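J.: There's a structure below that I have some questions on.
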Amino acid sequence: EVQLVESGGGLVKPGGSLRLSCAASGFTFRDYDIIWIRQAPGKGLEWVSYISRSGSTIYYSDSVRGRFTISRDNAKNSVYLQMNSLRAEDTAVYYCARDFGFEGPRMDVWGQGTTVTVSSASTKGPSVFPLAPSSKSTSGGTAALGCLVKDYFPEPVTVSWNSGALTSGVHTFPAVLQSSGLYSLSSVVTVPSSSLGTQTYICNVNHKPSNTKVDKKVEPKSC
Amino acid sequence: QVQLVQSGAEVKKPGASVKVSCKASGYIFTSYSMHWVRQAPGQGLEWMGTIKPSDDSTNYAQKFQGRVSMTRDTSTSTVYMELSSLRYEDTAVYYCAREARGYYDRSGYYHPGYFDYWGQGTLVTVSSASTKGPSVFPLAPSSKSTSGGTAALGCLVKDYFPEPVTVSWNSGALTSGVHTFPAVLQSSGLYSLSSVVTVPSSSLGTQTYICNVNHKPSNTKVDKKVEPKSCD
Amino acid sequence: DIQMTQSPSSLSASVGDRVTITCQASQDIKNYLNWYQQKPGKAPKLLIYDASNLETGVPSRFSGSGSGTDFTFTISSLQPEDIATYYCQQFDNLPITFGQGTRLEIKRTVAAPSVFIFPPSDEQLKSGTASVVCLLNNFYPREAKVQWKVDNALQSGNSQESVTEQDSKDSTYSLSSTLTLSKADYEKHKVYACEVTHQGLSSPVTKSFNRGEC
Amino acid sequence: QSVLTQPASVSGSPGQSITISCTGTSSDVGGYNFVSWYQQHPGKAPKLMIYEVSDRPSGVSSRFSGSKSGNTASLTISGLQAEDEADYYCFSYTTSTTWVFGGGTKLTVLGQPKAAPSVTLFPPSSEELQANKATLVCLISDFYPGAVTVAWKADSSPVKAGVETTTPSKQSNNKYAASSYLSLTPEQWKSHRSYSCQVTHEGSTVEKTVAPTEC
Amino acid sequence: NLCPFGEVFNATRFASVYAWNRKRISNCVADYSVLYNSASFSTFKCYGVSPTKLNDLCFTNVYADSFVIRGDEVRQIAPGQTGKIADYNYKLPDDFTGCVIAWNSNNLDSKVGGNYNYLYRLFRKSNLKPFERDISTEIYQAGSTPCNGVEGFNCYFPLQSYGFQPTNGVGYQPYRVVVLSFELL
Ligand SMILES: *[C@@H]1O[C@H](CO)[C@@H](O)[C@H](O)[C@H]1NC(C)=O
């Protein structure tokens, strides 16, 4: 499989630094130029940098010139992007993209990106709380269960259900920024009410920024 | 770039012969053997034989020996497969395929090639049927063709030979929800197909729906207005 | 800088409809144009390259047109999985520049939400806060009103909403509303109710619970 | 020559390794190391994946691999993907100096979701009845996986005569469709009170019914 | 009078595939058995002639082409192949009558940082004719701005190095190739 994998994104104070990596497998990396494109939260796409196969021809956008430094190591199948004097408006998902240059398809494979958050606020892991159903004897079809993932910074958090076994009926909502400056998120799942006695439902919350991993069993409230 | 371009679809009566061509380009024609492989619709691949254009030598599968003739014209870079005494079970797509050049290993044993380029295929249809235009019948909408606010409508294009038949709706103005199904071959030896279009149920009293059926082999152009039923 | 002017900024259309997106460059860029599709949470994916060429594996309903300044991208017959934001991109010069670009949604039949209400956990109450949440599940269209009521008192400014991206299969949305109170305020009152108004509902639907009842 | 024996079909989940067998005789697969494996997608020419038992031509993924033991050749596909959904054929040299293909194996890739078929049944048109015929038309669409079975019933009695059903064909939305026709005389059509088209798909059965006493 | 194969098969350095070396072999006695009775070659494929019958034949010209490529590109050194090496670096004719010989050279042609001695052409507007050599290093104009001899965006240098490293996979390890052409009778 052709893969580009961006890494090294995280929380950083204004004026601080981060080194981003772009790692390639499944193709001859050295035959492609590498281009960075960033997407600010909720916004479009903005070109950031270019580095040639040789690693000698380099360009930057007006937004980042003089602050960012792109480099290459073909022996490690990697391109790096050193970001210094970071600003709030550098907050974005940063994408790496291969480009053959000579002919189309041009900029044909991008990686899934890495998230950079520029903020003075501190990291905080979430508390995880059950969203627990009513009691349904008639087993009236659908029951809804969930987990509330409260008071964390920065984005993002991931949620799965039963270690990824349960995917049908799952909705994990976009986080909301509350007035405290912390994020909150809920993830819910619709299940049959007749399953509540017999099947186990556990949400798996991962907040990598704080290295907090919580497994919360969600059960109907006891009477 | 290597290209093998075959001749067009053929329709033949039983006992007749067909001659399919395969025009090569983008390589030295005499440096590679050509093989013919056929495939009955829905069925497996069947190797027929091969010709070596350099010396004009041939080698056929036994079940075709005496019935097939593979030739070559080097002046035009064209290989031909001629199959005689055609039968109904000869109905198939016939492919020419090029064999990559074989080699000799260090101890002198000969390794033959494999198929590296193929033609687009040539359909040969063997039937006792003669050309015949379809009759077109309306498949009217009712209460029994409606569910969730949409109704289904169609035309039945019955009893034609040979393929193909194309169907549009409202002279091309209707394209969404259109699904023309593949033809069934009936025990009569003639094709039928249906073209169904799913429309808003609301439009049945207000929009006129007409299927435009074209069958080129018989010079048949038929317009059929599909009127709604009053069934509830 | 080449400015790319994309239009429309959003589009909503039925399954099987034809949809068109346009892009205009501020100078002639010949065919140095790509169209990308970005599904929510994923990287942009190349669909049409060099203005009119279909990329390997991309379904034939997608196509592109034009050269120089005016460009068109077209989906023949829209499918549920085509929910995405679409972008044009020029590569004639640096800086590489994009359209703004186009959020595509699918218009389907109206589906009323299924409504559920969730009390605060005991676990959370220990910490001095109560979050009570309302789920509206699998509805269309997106427009929905949630009104919290505490002993019939209409609440305001103490709730926040979030809406999922449109589903790829059933073309519905889901919404979550969280009413946030202090523990003290939560224990003053009894009846916590979520009222929902939506086009699929002939009149507004309410789900409620009484604090400390099973 | 002796046609080489392959399983009619195999299946696997994405990411897993499947194996397609090709068993011939000591005069072909056992006779030589000139075994090739060909992939074929619908409506397209065959494509060479493996030649000479285990070699790959340039441009074919290392996921495709070939081996041979005695009179049986094996094609093994690792890291299985959706684009691998195709027919696969072995091909061998024979002691007669001819080449022979195996019968072929249909590979299906699991893990895409099950759709039941939508079924529309049209009764014969009045215009066909006025032309002395009666065709019932059962249109079957938007099902996956692409394999249905169709049975017709007159009243509640099976009908075998006059039924013709097409092969499942892939629609442009990457789901499947098929059609079934019951050809009757006007006498036959009017004889029974109801006619049914029953499309049994993956255990369950979607039904539609038509009656000569409708409009 | 003993034909110079040891010079060809054991040169300290081989050429880059884009600047492939041709050595004419003429007017001497050649014992081809030293090649075909070796079991140290990973590829030995002869087209239009059997290697065991070479000692018994009389050729007007014999050419020995030699270069380095990577393992999974060795299949491109044959009549009727396409790909980067076949299309842009070294093209064998459809009617090639000769022998293609290759062996793994990972101990010789790899360096720990990466060997940047061995190069290939990445792209060419049009495919090489059979036995053609292109050693030009013109910057390729992919856009509408002239390049003016300098590398830039839409302005590309047509070669790259293999970067051979001992720890590379066998597909990406260096393979030395000798192509013997035989002009018959
Ligand atoms: C050079 O190659 C010839 C080819 O057979 C061989 O006999 C000889 O041993 C080689 N010389 C070296 C490098 O030992």
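Chain E is numbered as in Swiss-Prot, which gives 334-518 for the residues shown.
So how was this one determined? The header says X-ray crystallography, 2.4 Å.
Cβ atoms here come from the backbone N, Cα and C positions, even for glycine.
Copying in the features that Swiss-Prot gives for the protein in this structure:
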MUTAGEN   E:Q493 to N  Reduced host ACE2-binding affinity in vitro
VARIANT   E:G339 to H  In strain: Omicron/BA.2.75, Omicron/XBB.1.5, Omicron/EG.5.1
VARIANT   E:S373 to P  In strain: Omicron/BA.1, Omicron/BA.2, Omicron/BA.2.12.1, Omicron/BA.2.75, Omicron/BA.4, Omicron/BA.5, Omicron/BQ.1.1, Omicron/XBB.1.5, Omicron/EG.5.1
VARIANT   E:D405 to N  In strain: Omicron/BA.2, Omicron/BA.2.12.1, Omicron/BA.2.75, Omicron/BA.4, Omicron/BA.5, Omicron/BQ.1.1, Omicron/XBB.1.5, Omicron/EG.5.1; complete loss of interaction with host integrins
VARIANT   E:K444 to T  In strain: Omicron/BQ.1.1
VARIANT   E:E484 to K  In strain: Beta/B.1.351, Eta/B.1.525, Theta/P.3, Iota/B.1.526, B.1.1.318, Gamma/P.1, Zeta/P.2 and Mu/B.1.621; May enhance affinity to human ACE2 receptor
J.: Check the variant positions E:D405, E:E484 for other C-beta atoms within 10 angstroms of each C-beta and report the one with the most.
T.: E:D405
J.: How far is it from E:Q493 (mutagenesis position) to E:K444 (variant position), counting Cα to Cα, in Å?
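T.: Per the Cα atoms, E:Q493 (mutagenesis position) and E:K444 (variant position) stand 16 Å apart.
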J.: Taking every protein chain shown into account, which of the recorded positions E:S373, E:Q493 has the largest tally of Cβ atoms within 10 Å of its Cβ?
T.: E:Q493
J.: Quick one: pull the CA-CA distance for E:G339 (variant position) versus E:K444 (variant position), whole Å only.
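T.: Cα-Cα distance, E:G339 (variant position) to E:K444 (variant position): 24 Å.
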J.: Go through the recorded positions E:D405, E:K444, E:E484, E:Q493 for me and flag any whose C-beta is under 8 angstroms from a C-beta on chain A.
T.: E:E484, E:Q493
J.: Those recorded positions, E:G339, E:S373, E:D405, E:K444, E:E484, E:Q493: which ones have a Cβ sitting under 6 Å from ligand 1?
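T.: Only E:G339 qualify.
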J.: Using a 10 Å radius around each Cβ and all protein chains in view, which of these variant positions has the most neighbours: E:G339, E:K444?
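T.: Selected residue: E:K444.
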J.: If H, G and I count as helix, E and B as strand, and all else as coil, what does DSSP give for E:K444 (variant position)?
T.: coil
J.: For E:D405 (variant position), which of the three DSSP-derived states applies: helix, strand, or coil?
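T.: Where E:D405 (variant position) sits, the three-state DSSP reduction gives helix.
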J.: According to DSSP, collapsed to three classes, what secondary structure does E:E484 (variant position) have?
T.: coil
J.: Tell me, by DSSP, whether E:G339 (variant position) is helix, strand or coil?
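T.: In the DSSP reduction, E:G339 (variant position) maps to helix.
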J.: For the C-alpha pair, I'd like the distance in angstrom between E:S373 (variant position) and E:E484 (variant position), rounded off.
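T.: Distance between the two Cα atoms comes out at 42 Å.
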J.: In three-state terms from DSSP, label E:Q493 (mutagenesis position) for me.
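T.: Looking at the DSSP assignment, E:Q493 (mutagenesis position) belongs to a strand.
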